[PDB]
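A.B. asks: Attaching a single structure in structure tokens format; questions to follow.
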There are 2 protein chains.
Amino acid sequence: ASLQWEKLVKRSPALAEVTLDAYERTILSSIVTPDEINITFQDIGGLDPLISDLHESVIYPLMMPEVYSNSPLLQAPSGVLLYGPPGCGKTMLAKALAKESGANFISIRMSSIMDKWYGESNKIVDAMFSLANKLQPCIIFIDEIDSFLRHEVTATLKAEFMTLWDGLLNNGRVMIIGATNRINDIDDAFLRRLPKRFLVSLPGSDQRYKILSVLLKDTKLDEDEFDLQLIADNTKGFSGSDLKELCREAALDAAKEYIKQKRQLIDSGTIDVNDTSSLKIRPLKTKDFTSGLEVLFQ
Amino acid sequence: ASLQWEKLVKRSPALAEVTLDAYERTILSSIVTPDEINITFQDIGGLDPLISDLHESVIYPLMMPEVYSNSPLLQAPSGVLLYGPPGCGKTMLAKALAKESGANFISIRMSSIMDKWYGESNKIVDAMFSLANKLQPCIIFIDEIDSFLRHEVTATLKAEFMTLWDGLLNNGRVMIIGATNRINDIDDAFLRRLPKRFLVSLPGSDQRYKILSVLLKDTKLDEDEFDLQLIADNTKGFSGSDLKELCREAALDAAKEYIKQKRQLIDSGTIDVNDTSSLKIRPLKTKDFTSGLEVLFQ
């Protein structure tokens, strides 16, 4: 990949004094430079509500890293998450972000890494954070982040990757951008590291139907008094993560009745404190979702 | 501590079949049972805006752990943070929370642990999560969490403690409650693990003055056009974390002028892209804080 290295050397003259190692050369082919990206923000319609926040969170820290590294009150986010329903253009938006900020772009395909290296894959993940640190400003892009790193070997890679992710905290020039269609399926350990999340677009009635179906797939619903279609039709403006909060509020309403009757039995001397009794959290109803619809504004 | 163990055995009869180890017996003295706590919510005035959220986040998961462990849509928070200005009663509120929910209460004094054990302190921290798991429901209380675990030895304890903190995620019966007067000084790795944060009370004008003073202690302020007292007097309703967002917005306004003039110089061919020029992020002014005052509502 001597041809790839010669171009990045001419862009920043200080790069010719840098030496890669054996594992970093193999990943050098996976690097996309800003002049190779073909898409801009102009080619993407509907970014008007996001342009301002995208600059403050992504574009400015990459173009202007001296300010965030010199100012205590200014910090670049550890990771940025772009999410929306299927067909919102999350992958092209990340490429536009890379070109709009003049930063390099590396797209991790963990399956492509794992299938080629197996047990040696952690050295490829490690040599990729160092390579992104050398080719700064560099955007580490993780598409379909909900499935990123799913047995016991895949758990070793997670603990290693999170250590590397927290390592670039003191680094305004390296950014991790995640993209997903299933925000509710993102590992909680990832979401803790994505402080900035950008809603690309809203899900339609059919998409909100499927989101609620997956959210309630292991929850006991009422055989008579439950209506998925009515709930999905009256949740316009709800995102995937807003619908999860609606299901959380619905289950909370039933759990309140549960603990109210449980206290009534204990405070009336009916049952023991540790007594297992007839108390089972009741199946959810349509009213629990209709009566918790204002969770969207919280 | 055979006397302490006999009381906890009579409260829950299944506990007499449990065996502690050598390190867990030493911590058994540090356990406070609900009948030893003397304070309730009635003895604390001003909790009316917080009572509802305190139940959903702390009291209900501890009294009703079978529901959160049986319901996928219901999860107990990993950690809860109680914060407010000095004199808000954060420590007594955590004790009221423990008594109101009938859970055991262990107060970690890391200095008391470190001073007694030094290098063996990690085994005491480890034997304390297991002891809280056995004496469930148990509240792990961390007061003055901003100073919790601050050289290289104190970093080993952090990585160990965070591993234990993430270990009790699958545990509705063990909760970590942190308290602080300096929320802006909390380690970011802690804040990522405190999803629920309860504002006990608001800081007064004098307290908002000191908060802004510490926040801006390393930031270049204008010699003529800066007024701390005016900003502190007109930030009523701002918390400690809201004042940090105000300082973040102020520094953002100056950084916008910086990157605007930087682009003007590059787009006019005046300077090189990597040219170090006369561009220095300008000292903050009073107007940057007055013009970013609506960050409180975001």
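Our numbering is plain: 1 for the first residue shown, then up by one each step along the chain.
Looking at the header, which is where the method is noted, we find X-ray crystallography, 2.6 Å.
In case you wondered, yes, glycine gets a Cβ from its N, Cα and C as well.
Per Swiss-Prot, mutagenesis B:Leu20 to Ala (Swiss-Prot position 69) is noted as: Impaired ability to extract tail-anchored proteins from membranes. Does not affect formation of a homohexamer. What Swiss-Prot notes for the published mutagenesis of B:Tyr23 to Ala (Swiss-Prot position 72) is this: Impaired ability to extract tail-anchored proteins from membranes. Impaired formation of a homohexamer. Recorded in Swiss-Prot as a mutagenesis result, B:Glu24 to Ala (Swiss-Prot position 73) carries the remark: Impaired ability to extract tail-anchored proteins from membranes. Does not affect formation of a homohexamer. In Swiss-Prot, the entry for mutagenesis B:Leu28 to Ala (Swiss-Prot position 77) states: Impaired ability to extract tail-anchored proteins from membranes. Does not affect formation of a homohexamer. The structure shown retains the original residue. Quoting Swiss-Prot on the mutagenesis of B:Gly45 to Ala (Swiss-Prot position 94): Does not impair ability to extract tail-anchored proteins from membranes. Does not affect formation of a homohexamer. As annotated by Swiss-Prot, ATP binding site applies to B:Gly84, B:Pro85, B:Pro86, B:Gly87, B:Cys88, B:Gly89, B:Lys90, B:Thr91, with the evidence given as sequence analysis. Per Swiss-Prot, mutagenesis B:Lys90 to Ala (Swiss-Prot position 139) is noted as: Impaired ability to extract tail-anchored proteins from membranes. Quoted from Swiss-Prot, the note attached to the mutagenesis of B:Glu144 to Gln (Swiss-Prot position 193) states: Loss of ATPase activity. Does not affect formation of a homohexamer.
Tell me what's around each of these sites.
C.D. replies: DSSP assigns B:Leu20 (mutagenesis position) to coil in the three-state reduction, placing it in neither a helix nor a strand. In sequence order, B:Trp5, B:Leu28, B:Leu131, B:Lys134 are the residues of the chain that are 6 or more apart from B:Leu20 (mutagenesis position) and have a CB within less than 8 Å of its CB.
Taking all protein chains in view, 20 other C-beta atoms sit within 10 angstroms of the C-beta of B:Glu24 (mutagenesis position).
According to DSSP, B:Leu28 (mutagenesis position) is assigned to a helical segment.
In the three-state DSSP scheme, B:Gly45 (mutagenesis position) falls into the coil class. Of all Cβ atoms in the shown protein chains, 8 besides its own fall within 10 Å of the Cβ of B:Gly45 (mutagenesis position).
In this structure, B:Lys90 (mutagenesis position) is part of a helix by DSSP. Around B:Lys90 (mutagenesis position), a 10 Å sphere centred on its CB holds 23 further CB atoms from the protein chains shown.
Sequence-distant neighbours of B:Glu144 (mutagenesis position) (same chain, six or more apart, CB under 8 Å from its CB) are B:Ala179, B:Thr180, B:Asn181, listed in sequence order. Reduced to three states, the DSSP call for B:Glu144 (mutagenesis position) is coil.
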A.B. asks: Please give me the CB contact count at 10 A for B:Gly84 (ATP binding site), counting all chains in the structure.
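C.D. replies: For B:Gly84 (ATP binding site), the count of other Cβ atoms within 10 Å is 22.
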A.B. asks: Calculate the distance in Å between the alpha carbons (Cα) of B:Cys88 (ATP binding site) and B:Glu24 (mutagenesis position), and round it to a whole number.
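C.D. replies: Here the two Cα atoms are 33 Å apart.
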A.B. asks: When you rank B:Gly84, B:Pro86, B:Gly89, B:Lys90, B:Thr91 by Cα distance to B:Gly45 (mutagenesis position), which of the recorded positions ends up on top as the closest?
C.D. replies: B:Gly89
A.B. asks: Where the chain breaks for 6 residues between B:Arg150 and B:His151, how wide is that break in Å, taking the Cα atoms?
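C.D. replies: Across the 6-residue gap, Cα separation reads 8 Å.
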A.B. asks: So among the recorded positions B:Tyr23, B:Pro86, B:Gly87, B:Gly89, who's got the most Cβ atoms within 10 Å?
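C.D. replies: It comes out as B:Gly89.
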A.B. asks: Please report the Cα separation of B:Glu24 (mutagenesis position) and B:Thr91 (ATP binding site) in Å, rounded to an integer.
C.D. replies: 24
